[PDB]
Amino acid sequence: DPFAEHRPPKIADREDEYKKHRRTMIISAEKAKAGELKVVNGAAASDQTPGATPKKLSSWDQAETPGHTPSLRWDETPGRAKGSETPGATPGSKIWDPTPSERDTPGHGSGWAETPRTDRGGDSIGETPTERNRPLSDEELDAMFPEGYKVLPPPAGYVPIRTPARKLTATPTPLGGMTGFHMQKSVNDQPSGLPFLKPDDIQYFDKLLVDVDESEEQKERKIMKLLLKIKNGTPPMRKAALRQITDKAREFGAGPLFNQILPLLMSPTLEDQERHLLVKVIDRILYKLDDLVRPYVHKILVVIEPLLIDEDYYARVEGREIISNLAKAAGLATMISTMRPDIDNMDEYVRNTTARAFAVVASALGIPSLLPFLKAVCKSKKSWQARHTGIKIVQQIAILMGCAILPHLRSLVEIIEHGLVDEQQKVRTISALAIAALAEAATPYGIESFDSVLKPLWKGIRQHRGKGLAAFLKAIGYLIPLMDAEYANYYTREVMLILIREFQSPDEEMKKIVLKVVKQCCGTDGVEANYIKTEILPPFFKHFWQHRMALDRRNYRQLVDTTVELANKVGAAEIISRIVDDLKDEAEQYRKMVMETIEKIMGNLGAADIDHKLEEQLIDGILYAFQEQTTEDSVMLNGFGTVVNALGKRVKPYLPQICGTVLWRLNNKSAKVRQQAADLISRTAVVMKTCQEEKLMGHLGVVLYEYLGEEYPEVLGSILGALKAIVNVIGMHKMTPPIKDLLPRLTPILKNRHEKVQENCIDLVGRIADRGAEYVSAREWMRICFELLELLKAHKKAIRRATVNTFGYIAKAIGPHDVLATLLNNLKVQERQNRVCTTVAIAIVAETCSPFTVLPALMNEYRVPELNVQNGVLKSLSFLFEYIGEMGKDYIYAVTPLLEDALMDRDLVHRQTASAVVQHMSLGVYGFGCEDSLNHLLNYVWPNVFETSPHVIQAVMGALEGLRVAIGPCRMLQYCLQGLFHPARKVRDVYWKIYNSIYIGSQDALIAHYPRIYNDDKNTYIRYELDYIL
Amino acid sequence: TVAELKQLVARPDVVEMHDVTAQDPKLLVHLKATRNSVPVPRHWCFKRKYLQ
Amino acid sequence: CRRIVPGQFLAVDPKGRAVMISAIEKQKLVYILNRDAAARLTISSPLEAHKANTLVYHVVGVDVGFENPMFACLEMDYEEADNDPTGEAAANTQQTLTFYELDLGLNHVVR
Amino acid sequence: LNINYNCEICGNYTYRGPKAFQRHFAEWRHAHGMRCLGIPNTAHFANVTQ
Amino acid sequence: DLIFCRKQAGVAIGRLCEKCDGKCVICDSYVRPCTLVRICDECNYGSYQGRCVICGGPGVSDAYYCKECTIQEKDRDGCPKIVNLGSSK
Amino acid sequence: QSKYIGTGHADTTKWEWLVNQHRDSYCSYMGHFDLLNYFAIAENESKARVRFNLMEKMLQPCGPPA
Amino acid sequence: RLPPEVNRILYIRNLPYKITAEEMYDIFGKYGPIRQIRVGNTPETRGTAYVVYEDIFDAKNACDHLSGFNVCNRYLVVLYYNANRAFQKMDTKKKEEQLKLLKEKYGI
RNA sequence: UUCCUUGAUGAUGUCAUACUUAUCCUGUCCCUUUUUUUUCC
């Protein structure tokens, strides 16, 4: 439905069949050997759990070093009650024989679940030798419904008709009925309500269909519908409500919360946004609660982990963020003791994800914390499914932790080797796959750590059929870069064969792999040129370069790369020669591909190799492509630009054909394509210059000049751009639309509202008012000023950026007083306008003639009673000193009294901004000898120390830090002594924060400045050294 | 005793009411007196948050 | 002069490969060296030995010709010495000789 | 103010406020008790109670 | 959510994109570039080769530090490669 | 801040603060060649026996905690 | 030919607080056999009820025709009940006996 | 010897309005790709 039309462009599902189980998720020392017989026995009593026992004994190999922490980790895994019992008994038998020489419940529920699936599946196994609709029990029914409902009976005659219903559903499905309306003081307005409730959501917020007070917990739940003000409503509501919940963290406690979210973060109908926000609540409260979340942790991940598997990137990165925040937030042994049972969970999905979880928790708590656990898993002998997982875990660890895997590399591998030989396949498969990923983070290093891995791998390579095969390649390929090209030499020479025979497969997983390999195998220094030229190329260009490939995304890239590196070796003309002929193949994405490839290649290798005839085929090509562009895309454009700037004056015979098209296109074809050709000029300016084709510069100058009346923004933008780059080649006084014509012609454009205009314009105006700037009579400028001024409404940074820098350039052209007087026009009555960038004008201006001029105007202008412009002038000083530096050694005096006034209150803001002035001054002056005053100011600063107001404080920290370098510590420290021990908390909080900041820098200086301190009974606090007198 | 905490200090006057509130009077005394350092400013315990 | 920032003690290998540098306390870093393409000396990126609350009396290059290199950090912990209200750990601690071992291939440095 | 407090040196006197007792340190009678007691006036003895 | 990695300072030159290009990293500012940026290839590697030290785009230039952060000696702390407090990609 | 030693907080004990500044006094004295030589002159020893002694007094100074 | 979200449960609202299981059982009785019913008897849930059938497609026919259907002067909000959520008040369990039973009789 | 009005806070309230960060308003898609091994001279 049309509402199903415009509402579906609201949000959208995005998900596969596969990912939709999500709906199904219901919420939450040889006697060390014979010892292992003991441990196994006792725990087995307290059945069969494996990787537990292995996390136990997995503290062996550090021998002598195992401790209390055993009771910690194990303490969670088993019921912390039995904990003490066991690990105590152990520590005893270990010290001695060292001489004489709900969780459990949970897993129970799992083994339950699969025992059940066995019963049913077997029931249709002998029944086939003979789901959601599965009937229900009253014990089960009560649990699903919340609290607070009666079951009924209407009657055994009533419930008898019910019992009769089905039999009479067919029976009375076929019988008589139809329904008849009759033509003929109401009440009861239902309350459906408070920003708004979608229809579906009633189910959640139903209790806001009741209107009462005086119920107490239920007043906390009924107050937590603050959510709805999160989920729906106005942005400001969302904001304020959001904090109100944050500070209510500690209070309501997690339990009620997550009880009241996870339904919503599970909502079958949830949005994008609503999702993302409700994540925001989960993070934010998770900045607070720490010990608290424990019972909830699994009861969180179950929602979150699916986040890991999302099309949206930004989705993922949020997810990871919070799974750390949880995992670190909770305890390690929490995380573990939590998350075993998902390992063997029947669904491959939940495993898969469960891994990526462990990846994250591992990034949090470090590998080596977690190793003995893993290493336990991969030695689990119950079933493989685990091992399939545990290995996967290794991988996603690899991917995430990446370059940092390096140190425990050896251990990790020492896990994973025992897979490769396994009887089950996948486990082989995934395993090797991991080795790959490892190496891809191990670049380049740790070669011999992988070492004992190979010799199977190579052999494995031989005998295989299938996905696994190419996987082993995925590894080896990522190895080779890590070898010694003598050893690597040999081994390489073996592979490039199988690689050959395997180009041809239909598998795409394959072609990705073998591709990336070639990048590496023949991507080598120790491989010989011709050999590639013969065996590989002709296949390569044969089977790969095909239209299957480029339509897909990855393959596109990976391809480009590969071909590029074959260039970096066998040369340029070889490749480019073979793919030129395909610019003129029709379909775009393909063309786009050849085009970018070439672009790079003549990027790296250089044009210089290319012959002639081939070259004709280039430019003929690169036009023929460029003439037909589905969208406007950077690709062909850049690809071209590089083409030319590489060819240099080899290019020259070809212009007329270019600029011919450049114009022809330029016109017609209706305006959409125009901007493109415009840019094309932008980039090829330089080439039109040095070769000295000036008739061309007549052409461009003037004919562009005409378009500047073009009304579409997206043309005019690119137009100017072209003009700018045209200016950077031909100087001012040779400009064929001599500036006098031009610069005004621009001038009125500045209204243009639309973006790209304002950008390229102000850019242009800038270049020209910098460089020539004499060409144009002053009057015109001052018009420009009074037009600039409101470019400072720009939503964008860059505009204001160059805007300011221009403001300066002209301010040079004319001279200052006016231009600040004119800038001085911004006032306190408004604000957003003259917010600051204007001030930045006051600054830059104040440099570009001697500021030593301008102050008195400025200073005096702090008199004005209008508050916000007052503070404005303060910042003016701020940026001002930041931009002047040494020179401050003078006007310092001028400001100092003013800083005294402003620094004394009117309001915070005075103190904030002013204080900043103190900063940049205090650095700039450094060590010219003007301290005295700065000391003086330090006073009026000082009291400000105390406040909660974040901007005021981080301001002040700014101040005292700089002031430290100016005054030196010793003086500072003489403000910070008394504070340290002051009885109160408040003061000690701060004076410590200061004394730290003093302390880190210049720690070396201090020694002198700790005062003498009298030694007490147990101790000597007097440092006797210094008083040794010769 | 804020009494006899007052005969150990050259300038024992520097002891003030909240002072023997000190976790470490036995020190704070010997510092706060110290040669050139500057007193902590007075605005807290006045709950009016620095200016009116 | 810091307590924690290197430059105080300085040691370097026979084969010149790598050079270790250290403060007095807590920080021991290592710069690896190899001559460039043209055999002109290029400097590696640093590494870290960090170990908490450990006093380095003196450090010395070690001899292993063409191995993973070794270094000798003479150390002492004071951490025992703080958390001993008595003043026993004041005595009865012995300074711990440890050889650290650069390892190229893995490129970290392991006690 | 109106909080129970006592000065020991002055007649074991009662004071209802801490600001007021802090004002007792500079007073006629308080200095009379000090100086006539042999403990000379002004600012070293301010924190006196007993 | 957004804070430093502060892993150890290597020899790898810093890399900044279009956007970030002017900014002295910690003082946020364009003023007085003088001295040069170093980060750990741990922070800077691979897809991060010439990656923005802020936004995740390709580096077109090299952040220079201010002088302000210079005399306050901050440039020498752990490598300013900003991590989002999710992963770094 | 925390992993940068000598960091304080408002719970900082007298004793710890002073022992800090002791130690730092020392790594200065090992540092500044002259200052060292000064000591050596005064109380007659080697440079070495100086530095050695100091590096004894490092963990101790003031004696045991409280 | 069905959306996956809907389930043998329906949330059912806009009820009077006098109203009868007799009325209820009858009316809902059309589409199919009632697994059972609940009625909110509690200070908040007075006014609402849950309904569950021996089949979904039963209920489908229900939310189909009974949509916005009338009783008294009221219109009944007729919704497919969510699930998961707060149930775990009742711990998963009760297997052992039963699955031993199938273990036994059929021997399978 | 027989006598007036007053100041102030703190806590709890989703009222009101100014304002702060060269913040923000464009970057951005890339290793989620997961299945009971199973692509034939």
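Chain B is numbered as in Swiss-Prot, which gives 461-512 for the residues shown.
So this one's electron microscopy, 5.7 Å, going by the header.
Using N, Cα and C of the backbone, Cβ positions are placed for all residues, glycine too.
For the published mutagenesis B:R471 to K, Swiss-Prot gives the following note: Does not affect methylation by PRMT9. A C-beta separation below 8 Å, combined with a sequence spacing of at least six in one chain, links B:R471 (mutagenesis position) to B:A493. Following the DSSP three-state reduction, the secondary structure of B:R471 (mutagenesis position) is coil.
Annotation of the mutagenesis experiment B:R495 to K in Swiss-Prot: Does not affect methylation by PRMT9. Secondary structure at B:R495 (mutagenesis position), as computed by DSSP, is coil.
The mutagenesis experiment B:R502 to K is recorded by Swiss-Prot, whose note states: Does not affect methylation by PRMT9. DSSP assigns B:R502 (mutagenesis position) to coil, not to a helix or a strand. There are 8 other Cβ atoms within 10 Å of the Cβ belonging to B:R502 (mutagenesis position).
Among the mutagenesis experiments that Swiss-Prot reports, B:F506 to A is described with the note: Does not affect methylation by PRMT9; when associated with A-510. For B:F506 (mutagenesis position), applying a Cβ distance below 8 Å and a minimum sequence separation of six or more within one chain yields no residues.
Annotation of the published mutagenesis B:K507 to A in Swiss-Prot: Moderately diminished formation of omega-N monomethylarginine but greatly reduced formation of symmetrical dimethylarginine; when associated with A-509; the original residue is retained in the structure shown. On its own chain, B:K507 (mutagenesis position) has no residue at least 6 apart in sequence with a Cβ closer than 8 Å to its own Cβ.
What Swiss-Prot says about the mutagenesis result for B:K509 to R is this: Moderately diminished formation of omega-N monomethylarginine but greatly reduced formation of symmetrical dimethylarginine; when associated with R-507. Abolishes formation of omega-N monomethylarginine and formation of symmetrical dimethylarginine; when associated with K-508 and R-507. Every protein chain considered, the tally of other Cβ atoms within 10 Å of the Cβ of B:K509 (mutagenesis position) stands at 11.
When secondary structure is read from DSSP and collapsed to three states, B:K509 (mutagenesis position) falls in the coil class. What Swiss-Prot notes for the published mutagenesis of B:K509 to A is this: Moderately diminished formation of omega-N monomethylarginine but greatly reduced formation of symmetrical dimethylarginine; when associated with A-507.
Under mutagenesis, Swiss-Prot gives B:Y510 to A with this note: Does not affect methylation by PRMT9; when associated with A-506. The Cβ of B:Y510 (mutagenesis position) has B:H503 as same-chain neighbours under 8 Å, each 6 or more residues away in sequence.
Rounded to a whole number, the C-alpha distance linking B:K509 (mutagenesis position) with B:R495 (mutagenesis position) is 30 angstrom.
Listed mutagenesis positions: B:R495, B:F506, B:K507. Those with a CB under 8 Å from a CB in chain A, in sequence order: B:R495. Here the Cβ of B:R495 (mutagenesis position) has 8 other Cβ atoms within 10 Å, regardless of which shown protein chain they belong to.
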